[PDB]
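The structure appears below as structure tokens.
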Amino acid sequence: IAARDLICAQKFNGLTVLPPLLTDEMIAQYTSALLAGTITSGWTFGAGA
Amino acid sequence: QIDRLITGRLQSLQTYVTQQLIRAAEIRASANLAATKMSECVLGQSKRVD
Amino acid sequence: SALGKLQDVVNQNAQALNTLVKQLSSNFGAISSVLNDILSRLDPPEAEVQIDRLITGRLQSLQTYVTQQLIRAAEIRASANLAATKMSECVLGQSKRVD
Amino acid sequence: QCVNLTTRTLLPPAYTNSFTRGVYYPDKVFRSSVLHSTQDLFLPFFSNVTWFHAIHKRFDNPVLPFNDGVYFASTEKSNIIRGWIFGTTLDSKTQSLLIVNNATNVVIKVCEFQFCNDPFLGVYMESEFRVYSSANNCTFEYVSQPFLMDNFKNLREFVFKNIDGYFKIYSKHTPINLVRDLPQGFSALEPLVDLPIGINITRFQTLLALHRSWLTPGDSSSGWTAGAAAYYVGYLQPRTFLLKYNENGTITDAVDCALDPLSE
Amino acid sequence: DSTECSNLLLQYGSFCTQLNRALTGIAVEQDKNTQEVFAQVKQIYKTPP
Amino acid sequence: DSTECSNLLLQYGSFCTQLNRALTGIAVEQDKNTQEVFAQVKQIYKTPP
Amino acid sequence: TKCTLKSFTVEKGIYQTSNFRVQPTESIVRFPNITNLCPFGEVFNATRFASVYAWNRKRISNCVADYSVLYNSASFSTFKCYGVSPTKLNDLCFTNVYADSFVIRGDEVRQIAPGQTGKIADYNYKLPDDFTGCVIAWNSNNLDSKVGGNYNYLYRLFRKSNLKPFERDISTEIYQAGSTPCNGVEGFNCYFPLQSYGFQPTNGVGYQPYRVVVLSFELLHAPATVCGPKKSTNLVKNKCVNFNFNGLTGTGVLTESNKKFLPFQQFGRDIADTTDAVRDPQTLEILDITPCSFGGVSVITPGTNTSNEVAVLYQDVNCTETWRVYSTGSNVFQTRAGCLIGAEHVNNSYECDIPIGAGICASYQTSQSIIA
Amino acid sequence: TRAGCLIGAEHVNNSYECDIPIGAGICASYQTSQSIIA
Amino acid sequence: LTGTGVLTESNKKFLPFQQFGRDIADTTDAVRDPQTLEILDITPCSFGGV
Amino acid sequence: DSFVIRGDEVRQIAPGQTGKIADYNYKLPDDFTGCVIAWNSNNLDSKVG
Ligand SMILES: *[C@@H]1O[C@H](CO)[C@@H](O[C@@H]2O[C@H](CO)[C@@H](O)[C@H](O)[C@H]2NC(C)=O)[C@H](O)[C@H]1NC(C)=O
Ligand SMILES: CCCCCCCCCCCCCCCCCC(=O)O
Ligand SMILES: *[C@@H]1O[C@H](CO)[C@@H](O)[C@H](O)[C@H]1NC(C)=O
Ligand SMILES: *[C@@H]1O[C@H](CO)[C@@H](O)[C@H](O)[C@H]1NC(C)=O
Ligand SMILES: *[C@@H]1O[C@H](CO)[C@@H](O)[C@H](O)[C@H]1NC(C)=O
Ligand SMILES: *[C@@H]1O[C@H](CO)[C@@H](O)[C@H](O)[C@H]1NC(C)=O
Ligand SMILES: *[C@@H]1O[C@H](CO)[C@@H](O)[C@H](O)[C@H]1NC(C)=O
Ligand SMILES: *[C@@H]1O[C@H](CO)[C@@H](O)[C@H](O)[C@H]1NC(C)=O
Ligand SMILES: *[C@@H]1O[C@H](CO)[C@@H](O)[C@H](O)[C@H]1NC(C)=O
Ligand SMILES: *[C@@H]1O[C@H](CO)[C@@H](O)[C@H](O)[C@H]1NC(C)=O
Ligand SMILES: *[C@@H]1O[C@H](CO)[C@@H](O)[C@H](O)[C@H]1NC(C)=O
Ligand SMILES: *[C@@H]1O[C@H](CO)[C@@H](O)[C@H](O)[C@H]1NC(C)=O
Ligand SMILES: *[C@@H]1O[C@H](CO)[C@@H](O)[C@H](O)[C@H]1NC(C)=O
Ligand SMILES: *[C@@H]1O[C@H](CO)[C@@H](O)[C@H](O)[C@H]1NC(C)=O
């Protein structure tokens, strides 16, 4: 399956892809927080409370 | 022969690293623009045009 | 560590120079990396190949250092342009831009 | 000539860890205030080394392998260990190396020896020289100052290698007061000689002297006693070491890259 | 998986260390970019029911 | 400090000239950056006593 | 600068030239004071050589190696030096010299080299692939041959495995070439490993005997007890020179050092691979080698379509303190960047026309002249 | 972890700011007989 | 043909004139056992970041 | 360039060699472009006695 799969070939030859520090769900959580802030409060949450 | 191959593969790796550095600079520019856009358009109202 | 960016810049430059100095201990596929053992042991024609190997390797090292310096200079130029924009818009004026 | 010291006192072999030992100057070059990475036959850090005893009635001088190298360390107080024997079969069929020590001198020979099973030397106090029953086709001879010189106070560490055709020996003497096992710490072995014996080595044995003073019966496996003595044997492997150097030029520290991911 | 080539590469020199330094810097920069873009607010705001 | 290596390098070619061109450009760029950031005002204003 | 730009015209500005060079004046040599000559006769001009299967190894030390003495005596059909050029043998000192001597037939001389195969290389005498030394051979039919045959020279013909480099196998045991074991007795499919060369004056060049001498040594990296015929000179310090310490050429300044070298250490190295220290064989004192070239040099010039006079900025020079300058001038100005020569200090302050350094800018003004 | 198996660190159900960015959403630290936590 | 790797049965079918097999790179990813005339898959043993 | 020598000394006729011939009689430059030719002449340049 190595010659077939490209990732296996990249990985038998020393090349690895590291995982990001932020998951997609956590980024979505950040975005949802931003949307909730800009909806309920407007531009105030970006200046403080 | 092994030295020839080592030199060639080291050159290949260095080329890949340099290209990655340049692409990372481009991506960093894009990310800084995206952060500026979040701050100025999402967290506020922007009078800047376009 | 309030000023981490500036210290990292200085450390990067110093580390690059030190790496360039230490890459003179590389044999680059030759019999040595001293260039005096080669000349003492070998006659010119037989030393030409070793000296060419070392020249090629050290030229590659210098080119790599120069390329890294160019990229870091581009980053620093971006930072400096941002700093000039900040001086002009925040110091010499009042900015309505957020954050 | 052959006194079989077949005293039957079975004890299991005891194993110990070598914290940081066996480091030797790979080259005869001076370096100061620099970290140098070199690959050579080194004793891996925290390696499982064998422990042999000569206390009473226990005598330990078996034949051991010489796979790629040996780190021989002896905590002694009486110069009971007088040298070693190296070879493949330790018989007249093949050449063998003998290193032994008279007071204030050394004897080295590469000459076909029909080594005497349970070889040894004696103390009354010159006494006995029952190590080999024959010496034929004798090619190499060499004499120099004692390799071993003066509870368990002095730690004589030796490293033996058989590169291409040169037998390289690195030695150091460190005074201590520990009496149980190796002293955790650091010490570098400086080169001693490079003997061009040009032979094949796969096995080796140690030569311990015996004490027969208060009474002397028929000198069979009886009427003999060995003072407290032990030696540690460690086998070197190709390893990459990071060596520290101080201003004076001594090593004073090192790292085994392949020991664990942290050291790598 | 070759001992001879590796022992030769040790002589050829340590350029791979600086290659890896560059790649690690790139990866950390990517994480920093994600943090700068999305992690502009530490208070996580929930949308009202 | 080797005449032989230098006379060989003359043959190998002139890449060091362009290396130095790049480095000089970098240095001039640094000076320009400093001027652009700080030298935004030519009139030097003194704080009143 | 004009050569660097590959042009005859330099536009106004400041340019970086080569670092300050100082060319050496003297050329010293320091070899150990040895008067004895190497045992060339005993190694090359000795009867009763050894057999290849029991090649003799002789140590050589404390002798000058002037091989010119061999020109009148003997001529060598083969002379190959690995790891060193023959021309440089007269300008080198050798650490651990060993002379390996033996006798073989002409066809087998080729086998005396790294990477070869055959009965000699595989069973009698093998050289390492990373071999530093020289191989010498010459016909000895007039010496090692007799009417009716000379069978005193033997060679190993059968062995269980190929030999390792610089390994000697004098064992005389019956070789077992078959499954049937033979114990100390010759028999069918069992052979005596040793065989005798049949040397006669009549036979051909191929089967004619050849006396082979192999010299193995290390160059540099350690004290050199053997040296060439080159003559030593007096010691010079605090001056750029072209030195030669035990065959190690170079160029630099030599000064006393606080470094302490162990007896087995001769040279010293730095973070790079570069001899930063050395021990004088004759005086047994440590010396510090320092490169003579040091300091940046920058040239301040107008367009050269306006004026041909220039000013030179010497970085890493403090004139306020025989300065390290190419040429001194009447106008000397000291700056935090370095000493500036060819420009006169003016107490006035203008906009920067030529950015010399810290806070110094040059220009062309006024009998015009350069100002800083 | 989604990055891979982590050995030498003990999982804690609490959530702190990232001291050591292991991977996907995992960060390590030195705390408490001190020990490494994930 | 020396090397280092794991050997496993393969579904590859080799023509009579074919002995070795290669991948996108120049690397023997397959081989035919002369004694048993069966195909084998060579896989590097080193794999996984640490 | 023509001359006569003994067979043992033919090897000395090449750049980088050493010996009585190369050092004292006939030396070739290291950067030598050309060809070297030799052949036995015992039947011609030899005499009884
Ligand atoms: C050095 O000696 C060892 C034996 O002491 C040789 O290895 C043996 O080789 C024979 C066949 O030649 C085998 O039957 C043995 O099993 C081997 N023993 C071991 C322990 O490996 C070795 O070949 C010799 N070295 C050389 C270069 O001849
Ligand atoms: C006899 C022991 C001398 C050892 C000295 C160290 C080795 C130095 C190199 C000497 C090589 C001499 C080879 C003969 C030189 C060529 C003579 C010839 O071509 O006629
Ligand atoms: C006992 O000693 C004799 C000495 O002649 C020797 O031949 C024999 O091998 C020895 N046996 C043992 C078991 O040591
Ligand atoms: C050394 O090996 C023995 C047997 O293999 C083992 O019991 C012992 O634990 C090892 N040493 C250490 C320190 O564990
Ligand atoms: C004692 O030492 C001398 C030289 O110091 C040596 O010649 C002699 O062989 C030694 N005696 C023994 C029994 O080894
Ligand atoms: C070794 O010694 C024995 C006994 O004298 C002799 O028969 C044999 O020929 C010798 N081997 C040599 C000199 O190689
Ligand atoms: C270095 O050598 C000096 C003597 O020259 C000595 O005083 C000093 O203690 C040495 N350094 C160390 C770390 O031992
Ligand atoms: C040594 O050389 C001389 C002439 O150079 C020669 O007469 C003599 O026979 C040689 N010695 C031997 C042992 O052949
Ligand atoms: C010869 O060299 C030694 C050191 O090896 C030195 O002690 C001695 O003074 C020197 N003699 C002369 C005359 O140079
Ligand atoms: C530059 O050179 C041209 C050609 O000689 C000349 O005509 C012109 O006057 C020069 N410019 C200056 C400023 O001297
Ligand atoms: C130059 O040296 C003088 C002493 O001769 C000293 O006072 C001055 O500070 C030095 N200047 C620089 C830039 O080093
Ligand atoms: C310029 O300043 C120097 C001191 O820096 C002084 O010696 C000199 O007299 C001044 N000249 C003028 C014209 O002001
Ligand atoms: C932590 O969570 C695990 C399940 O993920 C659970 O088994 C364990 O009991 C919890 N411990 C505490 C202290 O909450
Ligand atoms: C010999 O090899 C052939 C394939 O070439 C195979 O069919 C046969 O079984 C083998 N015989 C033995 C005894 O291994």
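Swiss-Prot numbering applies to chain D: residues 14-69, 77-144, 153-178, 185-298, in that order.
Using the three backbone atoms N, Cα and C, a Cβ is placed for every residue, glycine included.
According to Swiss-Prot, the mutagenesis experiment D:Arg190 to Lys carries the annotation: Partial loss of biliverdin affinity. Record note (Swiss-Prot), natural variant D:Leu18 to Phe: In strain: Beta/B.1.351, Gamma/P.1, 19B/501Y. The unchanged residue is displayed. One natural variant catalogued in Swiss-Prot, D:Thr20 to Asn, is accompanied by this note: In strain: Gamma/P.1. Swiss-Prot documents D:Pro26 to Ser as a naturally occurring variant and attaches the note In strain: Gamma/P.1. The annotation that Swiss-Prot gives for the naturally occurring variant D:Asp80 to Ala reads: In strain: Beta/B.1.351. Where Swiss-Prot documents D:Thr95 to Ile as a natural variant, the accompanying text is: In strain: Iota/B.1.526, Mu/B.1.621, B.1.1.318, Omicron/BA.1. Here Swiss-Prot notes a natural variant, D:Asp138 to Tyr, with the remark: In strain: Gamma/P.1. D:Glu154 to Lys appears in Swiss-Prot as a known natural variant, with the remark: In strain: Kappa/B.1.617.1. Among the sequence features in Swiss-Prot, the natural variant D:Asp215 to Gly is noted as follows: In strain: Beta/B.1.351. What Swiss-Prot says about the natural variant D:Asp253 to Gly is this: In strain: Iota/B.1.526. While the structure shown retains the original residue, Swiss-Prot records the natural variant D:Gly257 to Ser with this note: In strain: Omicron/BA.2.75.
Shown on the structure are the features that Swiss-Prot records.
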residue  : record               : DSSP (3 states)
D:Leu18  : variant position     : coil
D:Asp80  : variant position     : coil
D:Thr95  : variant position     : strand
D:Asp138 : variant position     : coil
D:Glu154 : variant position     : coil
D:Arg190 : mutagenesis position : strand
D:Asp215 : variant position     : coil
D:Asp253 : variant position     : coil
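Using D:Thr95 (variant position) as the reference Cα, a 10 A cut-off selects D:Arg190, D:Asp215 from the recorded positions D:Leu18, D:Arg190, D:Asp215. Summary for the variant positions D:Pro26, D:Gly257: the Cβ-based neighbour count within 10 Å is maximal at D:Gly257.
With the fewest other C-beta atoms within 10 Å around its C-beta, D:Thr20 stands out among the variant positions D:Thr20, D:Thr95. With respect to their backbone Cα atoms, D:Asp215 (variant position) and D:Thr20 (variant position) stand 25 Å from each other. Note on proximity: among D:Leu18, D:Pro26, D:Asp138, the variant positions of the record, the Cα nearest D:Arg190 (mutagenesis position) is that of D:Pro26. Among the variant positions D:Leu18, D:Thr20, D:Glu154, D:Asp253, D:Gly257, the ones whose Cα sits within 10 Å of the Cα of D:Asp138 (variant position) are D:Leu18. In the three-state DSSP reading, D:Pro26 (variant position) counts as coil. Just so you know, of the variant positions D:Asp80, D:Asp138, D:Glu154, D:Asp215, D:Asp253, the Cβ with the fewest other Cβ atoms around it within 10 Å is the one at D:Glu154.
Using a 10 Å Cα-Cα cut-off around D:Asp253 (variant position), the variant positions D:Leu18, D:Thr20, D:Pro26, D:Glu154 reduce to D:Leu18.
Take the CB of D:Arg190 (mutagenesis position) and look out to 10 A: across all protein chains shown you find 20 other CB atoms.
With respect to their backbone Cα atoms, D:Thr20 (variant position) and D:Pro26 (variant position) stand 17 Å from each other. D:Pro26 (variant position) sits 10 Å from D:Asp80 (variant position), taking the Cα positions as reference. Counted within 10 Å of its Cβ, the other Cβ atoms near D:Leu18 (variant position) come to 21, all protein chains included. Of the recorded residues, D:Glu154 (variant position) and D:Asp80 (variant position) place their C-alpha atoms 22 Å from one another.
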